[PDB]
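Chemist: Here it is: the structure, laid out below.
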There are 2 protein chains.
Amino acid sequence: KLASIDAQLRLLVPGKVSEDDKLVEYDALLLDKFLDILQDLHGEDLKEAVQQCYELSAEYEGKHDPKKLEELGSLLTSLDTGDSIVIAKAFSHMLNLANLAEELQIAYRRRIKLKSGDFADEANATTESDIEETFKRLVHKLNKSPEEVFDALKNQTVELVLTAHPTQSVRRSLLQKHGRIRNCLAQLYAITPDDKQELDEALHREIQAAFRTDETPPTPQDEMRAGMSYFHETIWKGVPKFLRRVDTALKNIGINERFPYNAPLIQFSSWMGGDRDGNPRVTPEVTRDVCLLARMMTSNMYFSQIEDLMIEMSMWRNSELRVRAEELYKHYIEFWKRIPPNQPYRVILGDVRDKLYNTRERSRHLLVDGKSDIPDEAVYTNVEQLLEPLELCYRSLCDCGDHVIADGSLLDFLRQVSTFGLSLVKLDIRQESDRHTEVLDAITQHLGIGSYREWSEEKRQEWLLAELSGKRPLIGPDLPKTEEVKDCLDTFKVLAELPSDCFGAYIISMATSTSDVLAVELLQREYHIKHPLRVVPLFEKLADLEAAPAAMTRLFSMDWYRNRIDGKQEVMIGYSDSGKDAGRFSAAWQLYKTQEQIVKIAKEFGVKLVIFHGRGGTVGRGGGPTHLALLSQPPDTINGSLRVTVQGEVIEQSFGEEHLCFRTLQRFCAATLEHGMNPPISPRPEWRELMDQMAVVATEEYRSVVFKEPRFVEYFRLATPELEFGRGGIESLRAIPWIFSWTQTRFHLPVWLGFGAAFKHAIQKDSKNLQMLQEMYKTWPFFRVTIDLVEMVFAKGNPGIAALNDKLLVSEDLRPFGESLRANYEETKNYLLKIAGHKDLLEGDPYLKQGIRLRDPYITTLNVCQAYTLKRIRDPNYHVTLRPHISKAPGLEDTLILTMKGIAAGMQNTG
Amino acid sequence: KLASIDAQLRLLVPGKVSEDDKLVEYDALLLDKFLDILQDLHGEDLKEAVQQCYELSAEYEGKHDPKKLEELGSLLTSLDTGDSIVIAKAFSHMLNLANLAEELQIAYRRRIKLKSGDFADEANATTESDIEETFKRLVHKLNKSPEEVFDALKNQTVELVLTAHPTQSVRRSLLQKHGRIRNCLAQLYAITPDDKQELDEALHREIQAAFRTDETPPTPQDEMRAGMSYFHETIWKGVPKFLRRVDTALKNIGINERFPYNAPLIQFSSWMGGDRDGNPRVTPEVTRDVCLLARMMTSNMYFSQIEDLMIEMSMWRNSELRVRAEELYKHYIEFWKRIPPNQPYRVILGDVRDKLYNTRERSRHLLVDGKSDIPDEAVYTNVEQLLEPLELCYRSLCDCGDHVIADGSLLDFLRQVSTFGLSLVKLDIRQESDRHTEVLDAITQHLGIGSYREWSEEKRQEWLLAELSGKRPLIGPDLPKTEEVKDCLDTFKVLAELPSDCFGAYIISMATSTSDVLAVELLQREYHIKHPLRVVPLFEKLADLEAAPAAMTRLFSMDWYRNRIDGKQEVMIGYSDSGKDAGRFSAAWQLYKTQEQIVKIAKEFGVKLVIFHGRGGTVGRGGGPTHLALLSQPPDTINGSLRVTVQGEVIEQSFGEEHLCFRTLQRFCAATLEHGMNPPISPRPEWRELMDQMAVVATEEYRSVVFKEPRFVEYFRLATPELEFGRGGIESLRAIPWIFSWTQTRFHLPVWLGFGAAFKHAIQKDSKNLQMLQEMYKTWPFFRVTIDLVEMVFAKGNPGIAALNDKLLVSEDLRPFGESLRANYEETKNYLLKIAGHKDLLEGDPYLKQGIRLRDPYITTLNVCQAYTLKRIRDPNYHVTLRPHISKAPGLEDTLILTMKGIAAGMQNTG
Ligand SMILES: N[C@@H](CC(=O)O)C(=O)O
Ligand SMILES: N[C@@H](CC(=O)O)C(=O)O
């Protein structure tokens, strides 16, 4: 029955049916209910068709018989456009279901009571240290006093920077539906029979509601609002829950005070409407809009919880607040008459409410009108104005003997205010160096002094330092401006006009020089920005990384810059970007080294350095693995301040479920604290040498395939949906489409290519290297974590899918090239297994393996569907006999979009 | 430790420590945490003082040594005014804590799986039938088809009429705190150690927050708002949860449809601001105000959940709604931009939102301004206008294939709308017959036609029928009006002007005649009320009850009245009122008979009769007992329409906790349905005869003590805090103060007096009567339920408290009178025990016994405190040596108020 579907699913994932392992059951239950829904909505035949795709696809994943893939192919090419959309919709939705189930399983999986203490424990959610356990290791194993631990945490800073979903920001409505499905599932395993019957019917109903929210592309403004949804869903509440647990952990190590409510321990930021790199749709107007939206939403969140705080704050008992209440003494849900003065905390909070309302309304009018007449004194323009009256309530309760009450909801609110400020996320701006060069070259030519672009690096620096202390402005009204130059100058206009608490960093993409950084500083001074954004270079190519040290050295040598920077500098690294240039192995090692070198240079100059981790690192995986990934960082690269990218495709895993949200915040904080007092071992010299030797080879293999093979590009454009995803060659292609196109094929070339040659050569040069590599794997956190990510990527790989795409889409003369990349994949995988000490992929993480494995049949169905869809899109003369319509003006591009989104939702993070 | 307090509490309530019996543990935990709070806030010495009062009081309740009561007395009279308030505050708060604990215990107590099927099962929450089990008994035992059962429920009507708390409407803020204490307690027995530590600290904090919400009397408007709080807390959500369970129960008996969303199964009403009987503070203005408030709140509740429904209703798929959406196509929390038309359900619900807002705002302006310019078309003036667009969404989802989605939140909302309408509660007006007589006598004299008051009953009727068809109005501008006559006429003005959906019944207090009812009908016609309120007589004294039949017969004989009444009449009975006149036994029996007789008369005339149950009956107990109480009603007295008083002092028990709320709604519905198809046995003729004989004697004893003893009044005024509760003789005293004054003394004279003589005489006249009475107890639901309520009242009794009040407050020459009432109490109790077949009070309901028993020590402490406080208030020359202040311009009246409220909160319902 349900028993039958359960049995089916267990053939792919068998063995240890323990008591907290319910994942297969959850999946069975959801799939069962969804198959009924499909029958009701679309008819028995369609249900049977979906069931048959699933079955065929399961059998192919079980035994890997390519006849099975071909059968599923036949079935799928025969479907008319309409049936084909329903099938793609069905399997995408099954994926979202399996992901909700898996989150529930990770949320309730049992922790290991006794931990071995090896660093490997920190790779796994069930064994990793929580905040208390981290405190205790630091006190007992590293001989820190509890006070020292407390003091470091007080000064610590963790900043999570949210980026756009590369394929599909899940809309607010749907995400809530996903939440309720998950909750109904949870509650079903808590239970009276009638409750079960009712929950059962409520589950059924929510699965359907989700499926039928299934309606061209979205505005960046809307993409921003969709990306902010997780605040409401979890983070908003989660921050105070986690800070409260810090309090408890501090108490359990002998610290008899709460973690101060205004320690800036957690900060969130955003690139959404800020990053315009290679993206001219992100205009100045978009930037202004998302700043106002962030401000609107934050005030609105405070406003919509302040009435609850006012109810709870009924107390009648200090003179400081008494006085304020007396001074102060309509269209709202709760306190719509004047508050009486015998309710003093409500008089204060009543004023805070009104002010919050006015702050929210100004932003709304600024947004939809263009201006508002609402004045500064009616509104909060700075976060201290909002804290102040809340601190007053806190103190008044303490002075009147009610400390204990103060530390309830009021303390929660104080923390939310301190963490989220007036703008939930501070926005980073990002733009590429060449755009700044263009802007300056327009200025220099118009001024008649030559062409900045033609100038040497020394000349650029000399001219920029002279104009950074210039007495005249640079830009006259008659400066002629291309659209691109205007768009870049008007971005600074927007920075000059919006409050500084809207913004974080100005990241320079494709940075290579001292002058790139100075260029942006000059444009900010020219716009007279009261509080210039800090300037952060992103060095992308290997060569750029190699030139970064000399570039920072020079910046830090310049009096004007040192004085401006005030002891602090941030530098950004992008793992996926560097891996596109050099292969992932060589980018990993180079990035390790570069960070060492820049840390040393910072120290020498008495500058505190923050490394901002862009996408594609081990640290962006989420979950347990992020925890060891953080502790693997080179010594002193964190030093009390973490700034990391939370990748769009991981946001749901990290923050969709309340427990996972809590644990994400916890491991980021725990890991940051620990690393500064307990660095991973530094590598043995033999390891460096071998890693250098392996980098040279890995880069040679990767580059010879990706850049020197004259037909690589052509192979890429056929074997991969890259071109269709649009809706020079590889050097010019951006990192996201690179990773994505190969992830859609289940092949992942960008992640593993180069590791094969590195290993083969090392082991062939000297047999003893195998053992050295294995020791590196057991003992060197950096190496372990590097290998693990790639191992996780191979578990999501299926060379049979790549083969099928070759048969359908690649011309015959390219097929053997494809075949040879598949042999490289196999050989690379096997070398990685031998180094990891494993027979099977992920035998060190069987819960992850199970999760990925349950997804495969669904993903595979979408892959097969996609492959034929691309055949049809690409070739209007390919046709087959379509079956008479099975279901009860929408095209092939629509089916492909569903396919791409479904695969990406099942593939989640890779490289 | 905590172990120590647990042991202490178990000495009063020992034995069967089973697994779902946690009440003592809960109490221990709360008391433990509260004792710490007291130490922190007021010092160790005060904590020790509270502990010692508790101990002394526990020992007195254990062994009943009167030396122990005297010690507690000494301690308590020695306390200065300030210490004395803290102690009274502490013990009142302990009571509220024990009540929250007890609710949690009743919420989670385990149901008996197998029920014996005796009607006694329905007295007890653990054994009573739920709605499904009621359905099944009707189908299988009474041979009803499931369709017949379904049809009766569809036509069934249950109306719960909320009345003011007689002592203290708990304010909205505090009630929420009580809720969170209870929740934190629940969650503590669900659990990771850190969660427990956090819940532990959250419990601690909420206990304190409650204790320090401890701030002259309240406006009826405010009393009304406080009495409405339970809607927000439970009832609002509870109605749809219960209707959904009806759906499930129907499905489980083979009915394949949901209970229709607009079946008026549940209705709530209110007397708050409506009842002005003996209460001139309840003015026309108050009535207008609470109608507008009810309207304001209801719109506000719909408004504040409509945004959630709009989020969830994302669906894009019927032409009827499509069309409406197109036609329709800012300052809010969620949808503050214009809704797009590809979101059709949101366009519709967006309009409903705006309309709800405007409906809420009109009422607010009408209330605080006096008028609004906001027009009828901007606002809902009738419930169908609000349903209509919701029915449209429901139909559109069904027509587009989404039946299952429609039956989620949308169906819930539809039910809330159908149940609560535009005014959460419909308001009853009540005023006494003599006020109408006065108003008419003013009219007749001014008209020069004589004095209505002087006229006979026949003349009154003749004149009223002639003027009910009169062609001129009665009231000219120059009619002279006392303040009372004006207040009564202006009430009808308010009825003429407010929408009819604000109101329910016009109850006439002290009704005796046909003409009393006609009088009110004439005043309503004179005010041209479009939809006159139905006129409902409340016959109070025995003699009035005896004259009621001839009065209804005459009304039902009059063409004008029959035509006006349109086949329907409601009559009200007041158990506490009739018991004040005749003693509770004789009022119970007479009320049984009168209801029989009026049912017969209704039938004869083809009038459907509703009996409205005023306060003081078995049916007002709440909990399990209410369930048998309902099924005990005389045959055909319910007949598909129940209308009962939910007494203010029981509201918290019935609706404060969500499970209890659900079960209250369930038993009212289950019991009503069943009774109409399965009447209790009718009494054997020997039983009637004996009951008549016992009534004559019970009334003679009660009346000879209460009305003929010349010094009774004087004894009452000293032994009881009656006079102080103010802030002819007994005939003139209202029922609430009568019950209350004796409940404050733990003596309860009004409930049991008369039962002693009834039993003694019956058993002495003929020994065989003992056995007849016992059979009546085992077999006759009416008798059983009658005896049970009195048995529950004796469990709350303590003649030692009455004795102490006598020593302190009654003069020596009255003390033996007091002593003789105590001998009557003892003898009456023992007779009741013998008839019930019990050795101890409540051995048939040990869970109730435990609950009442845990409260006693607290109540006793307050009693002792009260007794000396009254001594001090009454006698400014009584003094004792006060102890130096123990704690770290407030008087004796304040301590007494705390005392009275505390005792009433522990005594809950009695007579
Ligand atoms: N985020 C997981 C992978 C996944 O669940 O797709 C990991 O990196 O281990
Ligand atoms: N309401 C309960 C009495 C109580 O708990 O005070 C009953 O009537 O049985």
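FYI, residue positions are counted from 1 along the chain as it appears here.
Cβ from N, Cα, C; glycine included.
Annotation source Swiss-Prot lists active site at B:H165, B:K580, B:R621. What Swiss-Prot notes for the published mutagenesis of B:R430 to G (Swiss-Prot position 450) is this: Loss of catalytic activity. The mutagenesis experiment B:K580 to R or T (Swiss-Prot position 600) is recorded by Swiss-Prot, whose note states: Decreased bicarbonate-binding and lower catalytic activity. Annotation comment: Swiss-Prot describes B:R621, B:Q653, B:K796, B:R855, B:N909 as L-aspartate binding site. According to Swiss-Prot, the experimentally introduced change B:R734 to G (Swiss-Prot position 767) is described as follows: Loss of catalytic activity. One entry in Swiss-Prot concerns the mutagenesis experiment B:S741 to A (Swiss-Prot position 774). Its note says: Alteration of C4-specific kinetics, but no effect on L-malate tolerance. As a published mutagenesis entry, B:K796 to G (Swiss-Prot position 829) appears in Swiss-Prot alongside the note: Decreased substrate binding and lower catalytic activity.
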Chemist: Relative to the Cα of B:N909 (L-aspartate binding site), which of the recorded positions B:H165, B:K580, B:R621, B:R734, B:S741 have a Cα no more than 10 Å away?
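Modeler: So far as Cα distances go, the recorded positions lying within 10 Å of B:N909 (L-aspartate binding site) are B:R621.
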Chemist: Helix, strand or coil for B:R430 (mutagenesis position)? Use DSSP.
Modeler: strand
Chemist: Let me know the largest Cα to Cα distance in Å among the L-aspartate-binding residues B:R621, B:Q653, B:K796, B:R855, B:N909, as an integer.
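Modeler: The widest Cα-Cα gap among those binding residues is 18 Å.
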Chemist: Under 8 Å Cβ-Cβ from B:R855 (L-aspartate binding site), six or more apart in the same chain: what's there?
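Modeler: In sequence order, B:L95, B:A98, B:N99, B:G906 meet the Cβ cut-off.
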Chemist: Of B:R430, B:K580, B:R734, B:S741, B:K796, B:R855, the recorded positions listed, which put a C-beta under 6 Å from ligand 2? Please answer none if none do.
Modeler: none
Chemist: At a 10 A cut-off on CB-CB distances, which of the recorded positions B:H165, B:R430, B:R621, B:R734 has the highest count?
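Modeler: When each Cβ's neighbours within 10 Å are tallied, B:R621 tops the list.
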Chemist: If you draw a 10 Å sphere around the Cβ of B:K580 (mutagenesis position), how many other Cβ atoms fall inside it, taking every protein chain shown into account?
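Modeler: So the number of other Cβ atoms within 10 Å of B:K580 (mutagenesis position) is 25.
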Chemist: How many neighbouring Cβ atoms, not counting its own, are there within 10 Å of the Cβ of B:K796 (mutagenesis position)?
Modeler: 22
Chemist: Measuring Cα to Cα, tell me the gap between B:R430 (mutagenesis position) and B:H165 (active site) in whole angstrom.
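Modeler: Roughly 17 Å, rounded to the nearest whole number.
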Chemist: Given a separation of at least six residues and a C-beta threshold under 8 Å, show me what packs close to B:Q653 (L-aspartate binding site) in the same chain.
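Modeler: Result: B:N99, B:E103, B:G622, B:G623, B:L660, B:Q908.
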Chemist: In three-state terms from DSSP, label B:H165 (active site) for me.
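Modeler: B:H165 (active site) sits in coil per DSSP, no helix or strand.
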Chemist: List, in sequence order, those recorded positions among B:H165, B:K580, B:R621, B:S741, B:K796 whose Cα sits within 10 Å of the Cα of B:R734 (mutagenesis position).
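Modeler: B:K580, listed in sequence order.
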Chemist: May I ask which residues of the same chain, at least 6 positions away in sequence, place their Cβ under 8 angstroms from the Cβ of B:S741 (mutagenesis position)?
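Modeler: Long-range Cβ contacts: B:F716, B:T720, B:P721, B:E722, B:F725.
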Chemist: Under DSSP, is B:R734 (mutagenesis position) helix, strand or coil?
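Modeler: Its secondary structure by DSSP: coil.
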Chemist: Could you check which of the recorded positions B:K580, B:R621, B:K796 is the closest Cα neighbour of B:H165 (active site)?
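Modeler: Closest recorded candidate to B:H165 (active site) by Cα: B:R621.
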Chemist: Hey, what's the Cβ neighbour count for B:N909 (L-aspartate binding site) at 10 Å?
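Modeler: The Cβ of B:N909 (L-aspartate binding site) has 22 Cβ neighbours within 10 Å.
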Chemist: Measuring Cα to Cα, how many Å separate B:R621 (active site) from B:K796 (mutagenesis position)?
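Modeler: Answer for this pair: 14 Å between alpha carbons.
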Chemist: Could you tell me the C-alpha distance between B:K580 (mutagenesis position) and B:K796 (mutagenesis position) in angstrom, no decimals?
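Modeler: If we compare the Cα positions of B:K580 (mutagenesis position) and B:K796 (mutagenesis position), the gap is 20 Å.
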Chemist: Hey, does DSSP put B:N909 (L-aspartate binding site) in a helix, a strand, or just coil?
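Modeler: Note: B:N909 (L-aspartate binding site) is coil by DSSP, not helix or strand.
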Chemist: Tell me whether B:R621 (active site) sits in a helix, a strand or coil according to DSSP.
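Modeler: Once the DSSP labels are grouped into three classes, B:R621 (active site) ends up as coil.
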